[PDB]
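Colleague: Have a look at this one.
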Amino acid sequence: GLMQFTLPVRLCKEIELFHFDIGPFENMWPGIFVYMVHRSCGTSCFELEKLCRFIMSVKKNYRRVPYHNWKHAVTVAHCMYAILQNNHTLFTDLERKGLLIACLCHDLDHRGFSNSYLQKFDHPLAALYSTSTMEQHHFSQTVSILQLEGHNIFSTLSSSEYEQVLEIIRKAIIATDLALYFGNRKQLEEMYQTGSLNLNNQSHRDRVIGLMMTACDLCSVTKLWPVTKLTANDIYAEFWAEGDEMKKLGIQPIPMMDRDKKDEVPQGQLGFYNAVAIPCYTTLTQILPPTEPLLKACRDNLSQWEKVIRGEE
Ligand SMILES: CN(C)C(=O)c1cnn(C)c1C(=O)Nc1ccc2[nH]c(-c3ccccc3)nc2c1
Ligand SMILES: [Mg+2]
Ligand SMILES: [Zn+2]
């Protein structure tokens, strides 16, 4: 069992940094992911034949949308890998397994619409799950692909460990609901400043993993400015498609989703960096100090968005 994956030199070095971009070659993303599972969890923790079959069924169940696509899934797995590798000792053998899989599956079958739009359209999924609609769907699709023949990457786990690792994956995928992030971060802020944060409290690990999930999900804000700029074009392309569908239901969309308010984009990024991103990576860096580079990179991009407003680009 001696089939170590390697990456060309620049990838082998740059993949270890939080600000790595996985590049434009779709057919290398699976090798990238396996390399991260091997270095992150051990070469022994998964059966390579089963893993590759799981990766490729997951890829097939991501859709051709401008942002919530397979490249996003792998980008979010890579950020999580950076966190695990710079916090080597804080995490169980199971959590390392669960959380990289969680990140790969966190947006399975996304069609580029918010929970809000499923509610107003009255989508069947909104009937089946009243909150975290898409996120309960993503988790449901994860379980499906696990129950296909030759796809149980967790076969060699006990019935017990199997149930623990699906529970890490479930809570991990739910926490990508940004509506939950606000309360989750408020509570973590208070536990850390009134000294009560304790990582043997399973109630507290859950919350911390939930914040890592927001961190990894938002990580386009933690890249070099030209990656951040170009990912924003993709995010808005989904946002403006959804607003078009809003107007089709007879509903004025929020400005975020109004392509007619393109002009205010930079001002709207400030809002988002100030209200969501900066507070996110702040609180995370307090709980897990080696994640500081995510904060630093977020501040730089916030500064780059200030430059756009002031006509200096
Ligand atoms: C759900 N989701 C994926 C994200 O929020 C996300 C993830 N990464 N990034 C970078 C974002 C993001 O850009 N969010 C965001 C939030 C409020 C906004 N208001 C606006 C805006 C307001 C007025 C006029 C024009 C525009 N633009 C906005 C963009
Ligand atoms: Mg999502
Ligand atoms: Zn996502």
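Chain A uses Swiss-Prot numbers throughout; the residues present, in order, are 724-1036.
Heads up, the Cβ atoms here are built off N, Cα and C, so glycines get one too.
Straight from Swiss-Prot, here's the annotation block:
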type	residues	note
ACT_SITE	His791	active site, proton donor
BINDING	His791, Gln992	3',5'-cyclic GMP binding site
BINDING	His795, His829, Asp830, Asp940	divalent metal cation 1 binding site
BINDING	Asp830	divalent metal cation 2 binding site
MUTAGEN	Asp830 to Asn	Reduces activity 1000-fold
MUTAGEN	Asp830 to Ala	Loss of activity and of zinc binding
Colleague: Across all the protein chains here, work out how many other Cβ atoms are within 10 Å of the Cβ of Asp830 (mutagenesis position).
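Modeller: Other Cβ atoms within 10 Å of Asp830 (mutagenesis position): 25.
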Colleague: Starting from each candidate's C-beta and looking 10 angstroms out, tell me which of the recorded positions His791, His795, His829 has the most other C-beta atoms.
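Modeller: Counting every other Cβ within 10 Å of each candidate, the maximum falls on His829.
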Colleague: Just how many other Cβ atoms lie inside 10 Å of the Cβ on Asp940 (divalent metal cation 1 binding site)?
Modeller: 22
Colleague: Which one is closest to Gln992 (3',5'-cyclic GMP binding site) in space, judged by CA to CA distance, out of the recorded positions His791, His795, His829, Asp940?
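Modeller: Closest recorded candidate to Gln992 (3',5'-cyclic GMP binding site) by Cα: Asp940.
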Colleague: Can you tell me how many other Cβ atoms are located within 10 Å of the Cβ belonging to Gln992 (3',5'-cyclic GMP binding site)?
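Modeller: For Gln992 (3',5'-cyclic GMP binding site), the count of other Cβ atoms within 10 Å is 23.
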